Amino acid sequence: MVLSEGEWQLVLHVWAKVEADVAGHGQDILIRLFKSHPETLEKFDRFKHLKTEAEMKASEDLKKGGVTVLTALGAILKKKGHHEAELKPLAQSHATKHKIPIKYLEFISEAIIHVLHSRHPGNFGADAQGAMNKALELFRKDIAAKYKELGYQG
Ligand code: HEM
């Protein structure tokens, strides 16, 4: 698929807001993913044991991990689709080492959209949410095809 330049503009304009506080956005986003789909917390051997939102809010590794996720996602969105090299290493550890089904990437994509909608209502209107949904579906589609090449899922 392919995003038009104006859709990439809408995506990178919200993202530029998220970047003003990458760690608080990553915390929000992972906590929302783990509240909504608790099974996903199990994939994290270093947090797995956190029992409440309060413990999550208080954990520095969880905050470190959100920052890692968002920074890697922001570097892929800024390529505007030419992200082949950035996805290769990524698709290799998630398929072979961590073992994150595509289903799990769809869930987090949901949690990202939820959080941006809450924090950025003025910059996250329907059109911008459509463009971000599109950019994220494009991410998942290219990752799923890499997974297939590596021997996972597909
Ligand atoms: C937008 C989606 C994602 C991006 C771009 C992303 C990115 C990354 C990156 C850059 C790392 C560190 C380097 C490496 O291990 O590859 C990481 C590690 C990891 N990711 Fe992902 N990831 C995402 C989604 C997921 C999801 C949805 C889950 C699972 C329920 C997941 C679970 C993990 C785990 C378990 C690690 C290891 C944590 C640790 O022990 O340090 N990832 N992720």
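Numbers here mean position along the shown chain, with the first residue as 1.
Cβ coordinates are placed from backbone N, Cα and C, and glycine is handled just like the others.
Less than 8 angstroms from the CB of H94 (heme b binding site) sit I100, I143, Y147, each of them six or more residues away in the same chain. Residues or ranges marked as heme b binding site by Swiss-Prot on the basis of experimental evidence: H94.
Listed in sequence order, the same-chain residues six or more apart from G122 (variant position) with CB atoms under 8 A from its CB number zero; the list is none. The DSSP secondary structure for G122 (variant position) is coil. One natural variant named in Swiss-Prot is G122 to A, and its note says In metmyoglobin.
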